[PDB]
Protein chains: 8
Amino acid sequence: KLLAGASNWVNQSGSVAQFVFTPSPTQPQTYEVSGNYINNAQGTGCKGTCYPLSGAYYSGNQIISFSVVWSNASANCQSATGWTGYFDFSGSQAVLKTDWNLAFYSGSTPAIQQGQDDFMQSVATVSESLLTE
Amino acid sequence: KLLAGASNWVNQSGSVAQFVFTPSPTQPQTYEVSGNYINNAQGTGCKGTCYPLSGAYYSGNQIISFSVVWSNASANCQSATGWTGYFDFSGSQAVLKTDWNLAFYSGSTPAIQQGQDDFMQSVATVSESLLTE
Amino acid sequence: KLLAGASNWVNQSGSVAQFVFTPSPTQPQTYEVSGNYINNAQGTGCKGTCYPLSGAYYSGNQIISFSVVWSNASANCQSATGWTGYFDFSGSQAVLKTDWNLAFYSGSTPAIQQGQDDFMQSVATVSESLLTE
Amino acid sequence: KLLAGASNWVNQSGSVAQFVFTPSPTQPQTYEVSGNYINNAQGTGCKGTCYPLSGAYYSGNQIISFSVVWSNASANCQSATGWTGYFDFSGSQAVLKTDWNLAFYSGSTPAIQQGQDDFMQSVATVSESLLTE
Amino acid sequence: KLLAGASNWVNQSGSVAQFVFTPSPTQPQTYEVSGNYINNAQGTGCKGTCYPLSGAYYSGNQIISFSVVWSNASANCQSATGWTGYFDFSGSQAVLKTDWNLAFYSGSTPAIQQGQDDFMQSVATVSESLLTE
Amino acid sequence: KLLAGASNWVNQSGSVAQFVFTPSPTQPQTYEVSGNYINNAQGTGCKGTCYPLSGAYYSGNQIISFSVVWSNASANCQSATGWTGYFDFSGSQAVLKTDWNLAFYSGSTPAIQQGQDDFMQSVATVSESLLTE
Amino acid sequence: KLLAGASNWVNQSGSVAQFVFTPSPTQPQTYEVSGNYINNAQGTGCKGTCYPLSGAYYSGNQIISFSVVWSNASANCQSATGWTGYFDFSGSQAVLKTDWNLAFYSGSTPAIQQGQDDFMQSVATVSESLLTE
Amino acid sequence: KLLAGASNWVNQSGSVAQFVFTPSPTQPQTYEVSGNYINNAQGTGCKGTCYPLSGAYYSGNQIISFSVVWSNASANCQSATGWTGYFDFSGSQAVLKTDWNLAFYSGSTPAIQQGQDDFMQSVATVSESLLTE
């Protein structure tokens, strides 16, 4: 059911989605998705820093769709990605599977690449201190 | 360039995107996308009523990604569409070329169909009154 | 009694009122009315898209008055409807009996037609998906 | 055109509408109406005290529609009125003309009376002090 | 103890205070006072219409102090009053007693009159309708 | 005339009023008064720490009324001061002439002492650092 | 454990920290710190008036870091203090052990002195009135 | 002077501060600091993800102080750091120098380490796309 408050989701490239969910006033079992995305995928720019994500989550059947514009104070890749997929909380690990699309330019030549990402839940590690453990 | 205020975008199958753009407080040349989608395609669920849309827009090269959860007070199709794309405002007509992904079900069998919607800007039709024209 | 969350109300001519109720901070048993109206009557302007509605509701005896300005990103009929009425939730069906007034034009000749819409509550139709049903 | 900020409007029964106008984010040349209404009509209850009003104003052709639920901390008349009409700023005086409807109960017997009100603009009188002039 | 939500308070001149109380974040057993004041005192201007009041209420020993600037969309008396006094909820009636001060000008000649007002609680009268009872 | 931003006002007994002014949304030439009061009088409770102040100001003739509830995280004197007055910004010095009322206790014996504070504007003293001067 | 509402903390030199804690929307067991600091040390600038404080608090082991910019409507020392530390609520007394850094000037010669303040919680002193005690 | 909107600041360990500045209502030439901090310092935990920072910036002499509680959805190090230091925009590069303190526990044994960080401004790199340049 619920992963409410802040949740930490890590995909196959090291990439981190942190989701925040706020109930929608008009749309039943629908949450506004907010939070941050850290890109760590080897080929790409806009890696290692917080990009706000926006989208919508349908609780009923644990579906989601969210977007990142690859522009923040550290780096701009002049492009946008949208992720659309589903959750599966069953068992010892919780998994999100998504199909993604990415709008960009090569010349004055606009283009939409595409692909697929798989995120797994990982709960905050705890350390004695910043310095140790 | 500029769509400040609400703008009306109509796809090949007649479905309607109404966009509102709000500046991101932190993301250079990025706007939070809100507004409403009215799905008007022949063989489809959840048609002829407003679905909220949420996403993001990059004004640098006029790229967008938005999402709709198909649940409102009229009809629940327990599914999500994500659209990712770009706009060309050159010439007599402004067009939004999009690709899109749609996370839905059959049984216990999650799915994700792909597609392409192309939209054209259409400025409010004006009438003497609600009864004329 | 209670319509907490968004509710769907359909009139004789098929037009759709989606209501949201927020408690007044100061008015006993009064709610601020928001939501969306989709005008679906044969011989009319400004049909098949969401118009915002604003008004007020008295929960003591389940009375309402709301208004729509027929101007959105799709179509401007330069006019306003006001609806004033009451609800009966008794029995198998919940109905909203309304009278209404509509301020529009011809030439330089302001006008105000009268009328009566009657609405019935219809709870979200459910589908396996956006493609089925 | 503009009566922006707070405006004072007095009808034939002494009744006072104070309007506040805030531009709508989605609806072009449309304002959310807020403010207060003081009833001073001889036959009625809920006289002499502030009732919040809600509605919508279409600037284009200076049209309006607004609602009052006759419930506040001083008095409850368990009913609601909606006013729908037009402005005429021409000449030495500014005038609003409206058609109104009023939903109420007699027995378990719901009912909608009706009528018409005409409001004129009156700018704040100025006095040397509260005590004099 | 509590008169929370909206409360209706009537003094010896017919004058009406409606109070709204919101807990203070920093000041224990302290409420921000807001609401409306209707002046109906015979000698004065700024009579019969809503003036916002501002002040602070100390719950502990049911003490209060609030202010009205006699300027609104209907009338300006270019002056300000402050009321400071205490509650007594005991018995069949609830009473507020206050000492008031009023800052105004005669010539270029500034001046502070003074006086005392006594308010009694009066709960919303209820009527069959606006029209009757 | 103008005190936009925070201003510092010092009375004869050394107590400090720090004022912030916010335009009323509805009251011509009226500002909501916020800020902080530090009571510095010899023979008094609740001294040397910030008490919130709330009131209203009329910029037409530079008149004010504000209130302090003497309860904060340091000291509770279970009492309220109301100040009512006017400002003279003519000459080399800006002065705020005030009268005031103070609702406090003895036993089961509510009281309300009267008074007069006169304040002078004093613009931030500047230092090389927190350690110098 | 818990300091919900405003709390009063007094250091060895008599300076006063008034704390307010608000839950972070995203940071487990983290609170945004607001409130006011009154600097009461002998040989110092910017004393006896409220400086806003801002920082963060970790309730897991009751650790804090807050900052004051020494500029308000009374006195500008063009400098910043940062405090970093921990609380012990065991026993008859609650103490906040802190170290701190202070970024100030001489000429064109930026500096940063180090230090240690230790605070003790002191619950509001109560008085019959502002005049007694 | 100004680095207003979102700014990107990189220290000697790879660590990234993104600052957002909002003018303070009460404190002249003072900004509330907000934004995000990415830790990339070799010895430590809580590395590679967004931690909200809070503090205050004094424009006058370009001074700053801000805090991070090392707790977010990815990782908790149960500790807090405060940074206090100054800017120097002169020349071809803009530099921030800071003294930092860090509160943590070893056993039931609380402790405050300390150190110094130097951040340099780095403006958003621009890339043809996420995929290339």
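Using Swiss-Prot numbers, chain F covers 32-164, in order.
Method of determination (from the header): X-ray crystallography, 2.0 Å.
Cβ coordinates come from backbone N, Cα and C, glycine included.
Residues or ranges marked as biotin binding site in Swiss-Prot: F:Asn42, F:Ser46, F:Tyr68, F:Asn70, F:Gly76, F:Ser110, F:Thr112, F:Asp148. Around the Cβ of F:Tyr68 (biotin binding site), the same chain contributes F:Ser46, F:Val47, F:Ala48, F:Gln49, F:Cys81, F:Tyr82, F:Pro83, F:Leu84, F:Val99, each under 8 angstroms and 6 or more positions distant in sequence.
The note that Swiss-Prot attaches to the published mutagenesis F:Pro83 to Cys is: This mutant forms a disulfide bridge stabilizing the octamer and preventing dissociation into dimers upon biotin binding.
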Where's the emptiest Cβ shell within 10 Å among the binding-site residues F:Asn70, F:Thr112? F:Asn70
Other CB atoms, at most 10 A from the CB of F:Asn42 (biotin binding site): 20
Would you mind pulling the longest C-alpha to C-alpha span across F:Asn42, F:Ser46, F:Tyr68, F:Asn70, F:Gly76, F:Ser110, F:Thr112, F:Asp148, which the record has binding biotin, in angstrom? 20
Across every protein chain in view, the count of C-beta atoms other than its own within 10 A of the C-beta of F:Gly76 (biotin binding site) is 22
Members of the recorded positions set F:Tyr68, F:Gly76, F:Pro83, F:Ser110, F:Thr112 whose C-beta sits under 8 angstroms from chain E: F:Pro83, F:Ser110, F:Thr112
Within its own chain, what residues at least 6 apart in sequence put their Cβ under 8 Å from the Cβ of F:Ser110 (biotin binding site), listed in sequence order? F:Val100, F:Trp101, F:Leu133, F:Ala134, F:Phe135, F:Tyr136
Go through F:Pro83, F:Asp148, our recorded positions, and report the one whose Cβ sees the most other Cβ atoms within 10 Å. F:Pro83
Write out which of the listed recorded positions, namely F:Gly76, F:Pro83, F:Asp148, lie with a C-beta under 8 A from a C-beta of chain G, sequence order kept, or 'none'. F:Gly76
